[PDB]
Amino acid sequence: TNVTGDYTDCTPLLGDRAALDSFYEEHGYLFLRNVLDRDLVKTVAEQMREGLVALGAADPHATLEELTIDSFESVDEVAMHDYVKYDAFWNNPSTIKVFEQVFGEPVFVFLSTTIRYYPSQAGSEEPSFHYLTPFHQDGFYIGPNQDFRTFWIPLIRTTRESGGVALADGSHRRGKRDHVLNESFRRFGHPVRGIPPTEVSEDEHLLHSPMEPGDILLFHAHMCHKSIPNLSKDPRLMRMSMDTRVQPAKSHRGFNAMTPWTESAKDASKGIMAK
Ligand SMILES: C[C@H]1CC[C@@H]2C(C(=O)O)=C[C@H]3CC(C)(C)C[C@]213
Ligand SMILES: O=C(O)CCC(=O)C(=O)O
Ligand SMILES: [Fe+3]
Ligand SMILES: [Mg+2]
Ligand SMILES: [Mg+2]
């Protein structure tokens, strides 16, 4: 793996505004352990599971960690957005309290959330990983304001093998980087764009650590990050997660902030190619 390090546990920095902001400024992310209500997170995992039983031919008697699906692509993603009640989760007072502590002011949560339910493909000779993400910055496609932050949460635990999101430590300090067409990552049967290896720095150490439901990983608009594929074997786990963006309540609310995933993903996926 190109991963060379773990996320730093930033939870004890929450009590110190100056130290929290200092870490975030240098590194471009915060990793917070067990700050969300784990029981609330479980209910969202359960919602996703029931969607997968209805739409992905998942075992109706499997536990969350026993669950699998034959194919991410066979699942109607639009219909999954009716099952997973993410807005109710993000806007729960317990969740909002955490967001407000991070920003130090009232927040607005994007009306778009991406939901991810990725089965293990350990052993597959022709794995389907084209639905993952290349190295990119969320600020490449979200704007015009660049003061939102991405909030990424596991719905069930991740392992180093089941994957998640890898962060290039401190890669958010030189603005937007070039994103170029990459045939190996696709949405709606067309390539998307990612940051090429020539815009990657060896100094921006790649980080990924296992996370538990209740944890949050959040990062700057210019943080360069990529998906880690699910090659889990023991245990063989689904990688179940969701990501939204959050910004100060006073900041401009752009297209991405105001438009649900079902009404924007297709158009945005085409739109980025003209950027
Ligand atoms: C920039 C690329 C990779 C990351 C984003 C992404 C994702 O799944 O996070 C899929 C592509 C389509 C998009 C318009 C939402 C922008 C994406
Ligand atoms: O979880 C992934 O595979 C990618 C996540 C991502 O790009 C994001 O949260 O902005
Ligand atoms: Fe992203
Ligand atoms: Mg059985
Ligand atoms: Mg800058």
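Numbers in chain A track Swiss-Prot; the residues on display, in order, are 2-276.
Structure determined by X-ray crystallography, 1.4 Å.
In case you wondered, yes, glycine gets a Cβ from its N, Cα and C as well.
Annotation comment: Swiss-Prot describes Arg117, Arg188 as substrate binding site. Around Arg117 (mutagenesis position), a 10 Å sphere centred on its CB holds 23 further CB atoms from the protein chains shown.
The Fe cation binding site feature in Swiss-Prot is assigned to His137, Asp139, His226. Here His137 (Fe cation binding site) comes close to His180, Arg194, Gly195, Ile196, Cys225, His226, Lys227: these same-chain residues lie at least six apart in sequence, with C-beta atoms under 8 angstroms from its C-beta. Taken residue by residue with DSSP, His137 (Fe cation binding site) is part of a strand.
Marked as 2-oxoglutarate binding site by Swiss-Prot: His137, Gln138, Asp139, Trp153, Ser228, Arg240. Applying an 8 A CB threshold to same-chain residues 6+ apart, the list for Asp139 (Fe cation binding site) reads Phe149, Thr151, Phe220, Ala222, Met224, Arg246.
Quoted from Swiss-Prot, the note on the mutagenesis of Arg117 to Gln is: Abolishes 1-deoxypentalenic acid 11-beta-hydroxylase activity.
Here the residue is the original one, while Swiss-Prot reports the published mutagenesis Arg188 to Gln with the comment Strong reduction of 1-deoxypentalenic acid 11-beta-hydroxylase activity. Within the same chain, the residues at least 6 positions away from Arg188 (mutagenesis position) whose Cβ sits under 8 Å from its Cβ are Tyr132, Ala266, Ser270, listed in sequence order.
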Number of other Cβ atoms within 10 Å of the Cβ of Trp153 (2-oxoglutarate binding site) across all protein chains: 22
Residue among binding-site residues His226, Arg240 with least C-beta crowding, 10 angstrom cut-off: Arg240
Cβ neighbours within the same chain of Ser228 (2-oxoglutarate binding site) - under 8 Å, at least six residues apart: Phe130, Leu133, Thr134, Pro135, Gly164, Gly165, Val166, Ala167
Shell of the Fe cation site beyond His137, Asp139, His226, same chain only (C-beta within 8 angstroms of their C-beta centre): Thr134, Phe136, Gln138, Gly140, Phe141, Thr151, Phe220, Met224, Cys225, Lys227
Listed binding-site residues adjacent to ligand 2, that is, members of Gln138, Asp139, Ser228, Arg240 whose C-beta is under 6 A away: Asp139, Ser228
